[PDB]
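Chemist: Take a look at this one; I'll ask things after.
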4 protein chains.
Amino acid sequence: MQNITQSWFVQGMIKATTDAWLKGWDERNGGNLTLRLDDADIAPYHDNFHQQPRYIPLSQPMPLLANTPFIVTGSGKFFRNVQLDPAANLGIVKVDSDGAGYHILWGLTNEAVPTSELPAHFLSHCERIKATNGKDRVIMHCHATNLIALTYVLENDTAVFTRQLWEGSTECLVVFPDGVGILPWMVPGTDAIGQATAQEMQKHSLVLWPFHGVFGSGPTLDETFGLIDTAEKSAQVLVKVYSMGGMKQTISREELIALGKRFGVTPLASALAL
Amino acid sequence: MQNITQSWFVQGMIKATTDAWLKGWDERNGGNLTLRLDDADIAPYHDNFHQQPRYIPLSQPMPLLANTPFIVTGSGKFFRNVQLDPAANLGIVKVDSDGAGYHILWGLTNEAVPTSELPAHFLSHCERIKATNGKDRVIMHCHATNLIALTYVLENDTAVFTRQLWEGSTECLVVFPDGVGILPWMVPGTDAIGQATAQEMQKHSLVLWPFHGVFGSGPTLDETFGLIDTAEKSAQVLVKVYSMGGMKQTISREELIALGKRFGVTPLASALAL
Amino acid sequence: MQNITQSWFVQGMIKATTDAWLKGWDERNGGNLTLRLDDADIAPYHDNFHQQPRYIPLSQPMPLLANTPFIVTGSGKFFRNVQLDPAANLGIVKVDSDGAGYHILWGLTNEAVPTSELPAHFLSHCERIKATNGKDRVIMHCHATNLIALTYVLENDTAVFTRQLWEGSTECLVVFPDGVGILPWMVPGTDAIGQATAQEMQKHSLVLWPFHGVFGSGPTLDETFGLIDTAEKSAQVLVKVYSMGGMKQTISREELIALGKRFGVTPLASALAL
Amino acid sequence: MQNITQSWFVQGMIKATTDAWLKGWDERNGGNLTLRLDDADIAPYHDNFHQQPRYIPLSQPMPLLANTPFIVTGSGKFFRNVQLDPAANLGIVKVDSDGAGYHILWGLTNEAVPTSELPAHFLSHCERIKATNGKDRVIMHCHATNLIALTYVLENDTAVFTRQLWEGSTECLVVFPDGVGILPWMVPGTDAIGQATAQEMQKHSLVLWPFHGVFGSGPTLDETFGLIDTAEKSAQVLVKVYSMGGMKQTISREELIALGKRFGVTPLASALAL
Ligand SMILES: O=C(CO)CO
Ligand SMILES: O=C(CO)CO
Ligand SMILES: O=C(CO)CO
Ligand SMILES: O=C(CO)CO
Ligand SMILES: [Zn+2]
Ligand SMILES: [Zn+2]
Ligand SMILES: [Zn+2]
Ligand SMILES: [Zn+2]
């Protein structure tokens, strides 16, 4: 088969990271992205793999991910550079049979390793697999500018934040009816923040890290990017509105309820009750 | 003739959707676009059509559109992706002889269907055909950021909104002398919102959906995109001005009247009277 | 010689208009650009000229421009499209021997004509030729967003506007020491506004049209684009500062004087006196 | 070896300047960039050098830079144009054996000379070489929009400015734990401002020029660009927050301390003490 660089998943990783770079969401090495693949996706490209894949342990056992391949962004790597050198900035890893570690089948050249937020990513994948019966396959983190700004001015509360974001663009309730979870500020790159994020992922597809950024989950790269882009678009609208003195009118509870009924989604109750 | 992908209309659809994506007006699947063609436009490309075009009924009879071909964006499709796979994200449809349904002559692969706002689009085309003696051929919907923000702060009234937009850039009165209609918030994707939009299209080339976006109509893709871009540019200026404490000076009624006289347009009376 | 489309001047016109489109300064047909050439620039491309160049009269005699060639943008044409079809959107014109009209040597296909602001352009070229002993060769008009916004909030006065723009970026006084002239609002596309603009051009390289845009003059496309980009950058900074409650500190008169002395420019006295 | 235009350093200079142009940080000739190379980097490209390299003296002796090659942007040159003509807009210079002047080995065609901020650049390189034991190799200056805006509203004090920037994005303390030095406004392009900047560079990797821009230092083009992009991203967030009425919550001192401990950096004490 064609070279792996031309595969749908490598090309998709390039598109998502490049698009996020262009959005201004990924300065420096900010942000990280992981996509769960199937063996059938990568098997045809066996000739492109490293002859002797490097092994690295996980920070904690993840048996649910045993034998599972992922394509991931690297630690310290810049989203802006992914398009310039995919193999340097991305890696395909396959988790071993006990979920204790993984082999780097392709990429992450020059002793690069996967993103330092691997705990947040892999733990969230585990919870999203459970919550969606295996449908979700992507965890994306970026420094979405307006969402970040809003964490300094809105109450850092799931119901309040969710409700404002729903109000900021009509489509929002349909795209994220489960709302947006928000953690307290925590030191990034740790097992603790990864575990805290994964817990929020049990109930929400979006999780905010105050004064830092956002994590999103979805079935495909486009749907996950689109989820974040939707929330960030609403946030952009809100920042403008708040800068102009606040809402004089907005989407009402009754309107949100009608919207949910039409699209067959049940809105997060706490956000709806406000 | 060359492949249909290289046709002026497919290329035009790619340009408009890509440009709107770059403007930040079309996150996820937000927005939709339809362009009315003539049989002579598509006839030369018969060899590129599906051998057995799929049939889909319309939600209501539209006899005015009998036998009329259109190129359209697909339901759930992303403007960002149109350039990557035109046939997946766009379709050429031809309405049948009673205006009861249409055949998908080209595109909308993998069981895709036209935009879920087809009622708003096709009903608006009908009213614009009548209002412009067949000159208007495009209906475009996008999530124009500043216009959306303004719907939370300005009175959601045709005269007031029109007047502010005219004031926000000198060219506005010349580009949309009929003004901007504004609906109450409504659940999107319905026959009701489509009908409500089409009614506003009888009197205006621009219609706002509060907390959602805008619909525009025009004779060509460029003129329709340009119409929306003009209104959105004015809105962008207004958001800046309002964020700085409001207008200390602006275009006066007398100036708007002089402008209308020079360019041979009659400004919407209600907006002028303010 | 190579085809005229590959000439430095056609390529330069494409670059400037495309760059301005990307800046968000030229929605629809907003903006226009004219560049004065020498016969030696176009003579080598005689084979690319129309066999029978169209003649169009000027609105008033301009003997100073007798026998002078220019490359210009067309009326109703979009800056966004120049790169797609240079010959459709641009034209090379040569003013006749009495300065009464011009022939369209190249471009402006399908009966297109030069920009409707030709009076403002050609009259300003005349005054800039006189004011700079023939050094200035470009007149550029665009809808620079932040400058437009500022015309609704700052006093529409040359000294005040100049002084704020100088304060908004250190380089400004060096780039436009003569300041920025500001007209009262006037109906665009007329001989009157053209004449009023040209009068301001006797004393300034930048002229603002309130609630509309800006005109700049310079020796080359890059220097003229750069002049406007500098003023617009300062305006962008100012809009942010004003939105944050205003200046707590800024560049002082004494600092501006020192800056002028170092760079060998004499700052507009009225703006300096504030 | 391949042509020097395809070298990692010429390509890197093109990427950094083009990226900064796209960010809106380098209107006109604003900004300048210098990268310290090793002889081994340029030696393979000897065939591409000027046959008779031009000599230019430095404004003051810099013996620490004796025999050192650099690639630099030119005086009056536009970042936007670097990609179009690298040899016109960039030059490779090699400082002579007493650090009294340099030869232009490549580029800076048509009598171009290095940036007029060469004193700030070369003096800062000297201090950064000392401060980082030769690890830092880049000095970058740009007109970062939000940082500039903040200099009109925040106290122009190292501790205060540093602390706000740390608060504006979690990563900031990790990326610039030494903080951001801020000079008083000074006339640019002088030995004095160069010396003042270099002094600040002894203690900080970022230095602000009020009402003007920023200087950054780092080991590579990407790390230095990323440093500035990080500070500017935080500034962008802050401008939004301040425009919305200010922080209701933010990163606390205790959180910053925990962050520093985790990442093994010691935060600038004065900024932490606030
Ligand atoms: O975004 C990150 C990459 O540095 C970490 O949270
Ligand atoms: O914009 C839309 C596409 O989801 C619908 O109004
Ligand atoms: O900008 C213009 C083009 O329509 C006119 O002033
Ligand atoms: O940015 C500069 C280039 O003009 C100088 O400080
Ligand atoms: Zn992060
Ligand atoms: Zn919509
Ligand atoms: Zn104009
Ligand atoms: Zn500078």
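If you check the header, you will see the structure was determined by X-ray crystallography, 1.4 Å.
From the backbone N, Cα and C atoms, a Cβ is placed for every residue, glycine too.
Not my notes, these are from Swiss-Prot:
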- B:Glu117: active site (ACT_SITE)
- B:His141, B:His143, B:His212: Zn(2+) binding site (BINDING)
- B:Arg28 to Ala or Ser: Severe loss of enzymatic activity (MUTAGEN)
- B:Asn29 to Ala: Severe loss of enzymatic activity (MUTAGEN)
- B:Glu117 to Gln: Loss of enzymatic activity (MUTAGEN)
- B:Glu171 to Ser, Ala or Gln: Loss of enzymatic activity (MUTAGEN)
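Help me picture these features in the structure, burial and contacts included.
Modeler: There are 24 other CB atoms within 10 A of the CB of B:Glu117 (mutagenesis position), with all protein chains counted. In the three-state DSSP assignment, the secondary structure recorded for B:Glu117 (mutagenesis position) is coil.
Taking a C-beta cut-off of under 8 angstroms and a sequence separation of 6 or more, B:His143 (Zn(2+) binding site) has the following same-chain neighbours: B:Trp25, B:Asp26, B:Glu27, B:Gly30, B:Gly31, B:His212, B:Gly213.
DSSP assigns B:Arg28 (mutagenesis position) to coil in the three-state reduction, outside any helix or strand. All protein chains included, B:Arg28 (mutagenesis position) registers 23 other Cβ atoms within 10 Å of its own Cβ.
Of all Cβ atoms in the protein chains displayed, 24 besides its own lie within 10 Å of the Cβ of B:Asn29 (mutagenesis position).
When Cβ atoms from all protein chains are considered, those within 10 Å of B:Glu171 (mutagenesis position) total 23, not counting its own.
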Chemist: Is any of the recorded positions B:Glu117, B:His143, B:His212 near chain A, in the sense of a CB under 8 A from one of its CBs, and if so which?
Modeler: B:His143, B:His212
Chemist: Cβ within less than 8 Å of a chain C Cβ is the test here; which of the recorded positions B:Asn29, B:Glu117, B:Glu171, B:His212 meet it?
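Modeler: Near chain C: B:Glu171.
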Chemist: Relative to the Cβ position of B:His141 (Zn(2+) binding site), how many further Cβ atoms are located within 10 Å?
Modeler: 29
Chemist: Can you give me the Cα-Cα distance between B:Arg28 (mutagenesis position) and B:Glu171 (mutagenesis position) in Å, rounded to a whole number?
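Modeler: A Cα-Cα distance of 31 Å.
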Chemist: Please report the Cα separation of B:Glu171 (mutagenesis position) and B:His141 (Zn(2+) binding site) in Å, rounded to an integer.
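Modeler: Distance (Cα to Cα, whole Å): 21 Å.
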